[PDB]
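Engineer: The structure under discussion is supplied below as structure tokens; questions concerning it will follow.
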Amino acid sequence: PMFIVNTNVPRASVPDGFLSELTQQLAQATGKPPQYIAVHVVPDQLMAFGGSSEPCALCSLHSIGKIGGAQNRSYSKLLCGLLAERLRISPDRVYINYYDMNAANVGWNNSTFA
Amino acid sequence: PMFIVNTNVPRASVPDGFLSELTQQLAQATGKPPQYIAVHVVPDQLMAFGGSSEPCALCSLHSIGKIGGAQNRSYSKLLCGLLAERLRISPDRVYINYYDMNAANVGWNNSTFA
Amino acid sequence: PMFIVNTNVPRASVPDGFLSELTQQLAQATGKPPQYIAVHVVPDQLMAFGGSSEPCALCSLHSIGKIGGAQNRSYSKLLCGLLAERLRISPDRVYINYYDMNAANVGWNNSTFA
Ligand SMILES: O=C(O/N=C/c1ccc(O)c(F)c1)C1CCCCC1
Ligand SMILES: O=C(O/N=C/c1ccc(O)c(F)c1)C1CCCCC1
């Protein structure tokens, strides 16, 4: 799985251990080994949500399977919770795009997961 | 809707009010309330288009519905026009990927839009 | 085609000519005219792969067609090879998401490719 967070929150406001927490929590939530989890946080972005520049986040979670109605609701609760607690971003100013990737469309280690 | 623009144009060349203009124009074009529109501009990027480092932009527009042949052509005219007028980027050096998202695959406020 | 690479490798470690090499190699691999190839490299990123902050890369390749099982394996060999040789990133710390875009969903020059 791959989780990316783009936010206007300042780099200094991202707490130590944030990437490790995301990795652990996502491994738990998706049921995939943490060794396969990639996380990426991009602070200090020029963005607006609803026409406002208050703290917000635009994210994406890509996974080969483990994507669906109920699972995505669970992921959203978990991730919005983390963003709210760690980055002080209101859940209603967070968008998370979920992508169910086909194994043949994910490259890794000179080949794909097909 | 979520609109992201990545460009090699310098931050200083992005006019004040650009995010607000994108928000307003997108609300009008998509027919959705501005409160749901998210915009993200990323300047000073290391990119090339056609092998050239002249001004260019790689963008994406994600929306739950309101994506299709005719609509996308209209979105492209609007957005390329704005990029040309505000950032001085030639329309033929702009790529905009459109994504019609399923409500179940968009997280927001601790849940999804499903 | 559009290729984007996000990495924690420092800007200074990206060799001169890297964007041109990616452009030429992608033109060759996809069979697409070089003038239609867009490349974007984003260094100095805050990311982790498998919980580790050792050099890694999260990438994406979007193309209208020319995406499939065998082709993606070939693209992965090519791109991981380039990332390993030029940025010193181990192939097993690279993820590349492949997207087969519909011509109607790609905007360019005030319209789409439909
Ligand atoms: O590592 C990933 O997650 N997928 C794991 C996975 C679980 C079961 C399975 O059968 C697979 F083929 C792959 C990918 C990383 C790149 C973005 C898509 C998910
Ligand atoms: O807020 C968004 O736009 N979609 C709005 C929307 C309009 C009509 C509709 O029936 C929907 F289910 C959703 C999403 C934000 C995340 C990226 C995809 C668009």
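Numbers in chain B come straight from Swiss-Prot, and the residues shown are 2-115, in order.
Header says: X-ray crystallography, 1.8 Å.
Cβ atoms here come from the backbone N, Cα and C positions, even for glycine.
So Swiss-Prot says this about it:
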- B:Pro2: active site, proton acceptor (ACT_SITE)
- B:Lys33, B:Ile65, B:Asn98: substrate binding site (BINDING)
- B:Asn111 to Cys: Causes formation of interchain disulfide bonds with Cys-81 from another subunit (MUTAGEN)
Engineer: Listed in sequence order, which of the recorded positions B:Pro2, B:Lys33, B:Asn98, B:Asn111 sit with a CB under 8 A of chain C?
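Structural biologist: So the ones by chain C are B:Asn98.
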Engineer: Select from the recorded positions B:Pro2, B:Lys33, B:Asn98, B:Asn111: which have any Cβ-Cβ contact with chain A shorter than 8 Å?
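Structural biologist: Checking chain A against the recorded positions, the residues within range (Cβ-Cβ under 8 Å) are B:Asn111.
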Engineer: Pairwise over B:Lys33, B:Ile65, B:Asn98, annotated as binding substrate, what's the top Cα to Cα distance to the nearest Å?
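Structural biologist: Taking every pair among B:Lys33, B:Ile65, B:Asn98, the longest Cα gap is 19 Å.
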Engineer: When you measure from the Cβ of B:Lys33 (substrate binding site), which residues in the chain that are at least 6 apart have a Cβ under 8 Å away?
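Structural biologist: Those within reach of B:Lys33 (substrate binding site), by Cβ under 8 Å and sequence separation of 6 or more, are B:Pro2, B:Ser64, B:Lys67.
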Engineer: Can you count the other CB atoms that lie within 10 A of the CB of B:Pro2 (active site, proton acceptor)?
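Structural biologist: Its Cβ has 24 other Cβ atoms within 10 Å.
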Engineer: Let's check the environment of B:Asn98 (substrate binding site): how many other CB atoms sit within 10 Å of its CB?
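Structural biologist: Its Cβ shell of radius 10 Å holds 18 other Cβ atoms.
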Engineer: I'd like to know which of the recorded positions listed (B:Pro2, B:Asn98, B:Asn111) lie near ligand 2, counting only a CB under 6 Å away.
Structural biologist: B:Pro2
Engineer: What is the separation, in Å, between the Cα atoms of B:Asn98 (substrate binding site) and B:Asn111 (mutagenesis position)?
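Structural biologist: Checking the Cα atoms of B:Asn98 (substrate binding site) and B:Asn111 (mutagenesis position) gives a distance of 27 Å.
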Engineer: Including all protein chains shown, what's the count of other C-beta atoms within 10 A of the C-beta of B:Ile65 (substrate binding site)?
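Structural biologist: Counting Cβ neighbours of B:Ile65 (substrate binding site) within 10 Å gives 18.
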Engineer: In terms of DSSP three-state secondary structure, what is the assignment for B:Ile65 (substrate binding site)?
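Structural biologist: Where B:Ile65 (substrate binding site) sits, the three-state DSSP reduction gives coil.
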Engineer: In the three-state scheme derived from DSSP, which category covers B:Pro2 (active site, proton acceptor)?
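Structural biologist: The three-state answer is coil.
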Engineer: With DSSP assignments reduced to helix, strand and coil, which class does B:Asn98 (substrate binding site) get?
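Structural biologist: Looking at the DSSP assignment, B:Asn98 (substrate binding site) belongs to a strand.
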